[PDB]
Structure formats: C-alpha cells, structure tokens
Amino acid sequence: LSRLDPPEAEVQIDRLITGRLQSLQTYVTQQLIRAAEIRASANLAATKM
Amino acid sequence: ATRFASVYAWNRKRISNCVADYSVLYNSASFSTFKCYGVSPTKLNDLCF
C-alpha cells in the first residue's frame, strides 16, 4: 500500500488478501474437524466417568 | 551526460552512498518518460533501497 500507486496496490493487495484468507479458511476448517473429534472423545470420557 | 552507452555492448553501473532523489528527477521532469514498476512514479522517494 505504500509502494504502489493506489490501483496497482489494489491488485497486489487482492492477490495477498485472497492468499491469506484461503490459508486461514483451510486452517479453520481443519480445526473444526479436529475439534469435532475432540468433542467425540470428551463425550466418551463423560460416559466412562 | 551527453553520451549514454552503446546498446551493443552496454554496461551496468552500481549505485551506493546516495540520497535517494526519485522525486527530484521526477519533479524536474527533464526526461519525457517516467514509467515505474514496484515503486510509484508519483514521487515515491520515501523508500530506502
């Protein structure tokens, strides 16, 4: 944003934002799935107790 | 300088021990063409290379 003319920055920024958002989305989805597995284990522990 | 290098056998020079003055070259506008890539042509002389 401090190096390129505003519209040039907008293009380079859009590339970077998209990259960062897709990396976060992948991360969040994977945690959501692992979190579900953890919930299942917690439910088993509660049953054992 | 009145003599720019032959293109057949042109030679690159290296710059050091400078105060950046992109905005000076640009504002004096002695050259007719100022087209920049990666650096805004609109006097971006805030950067240090």
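All chain A residue numbers match Swiss-Prot; in order, they span 981-1029.
How was it done? The header gives electron microscopy, 4.2 Å.
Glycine too: its Cβ is placed from the backbone N, Cα and C atoms.
Copied over from Swiss-Prot:
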VARIANT   A:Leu981 to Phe  In strain: Omicron/BA.1
VARIANT   A:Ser982 to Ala  In strain: Alpha/B.1.1.7
VARIANT   A:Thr1027 to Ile  In strain: Gamma/P.1
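According to its DSSP assignment, A:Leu981 (variant position) is coil. Distance from the CA of A:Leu981 (variant position) to the CA of A:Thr1027 (variant position) is 55 Å.
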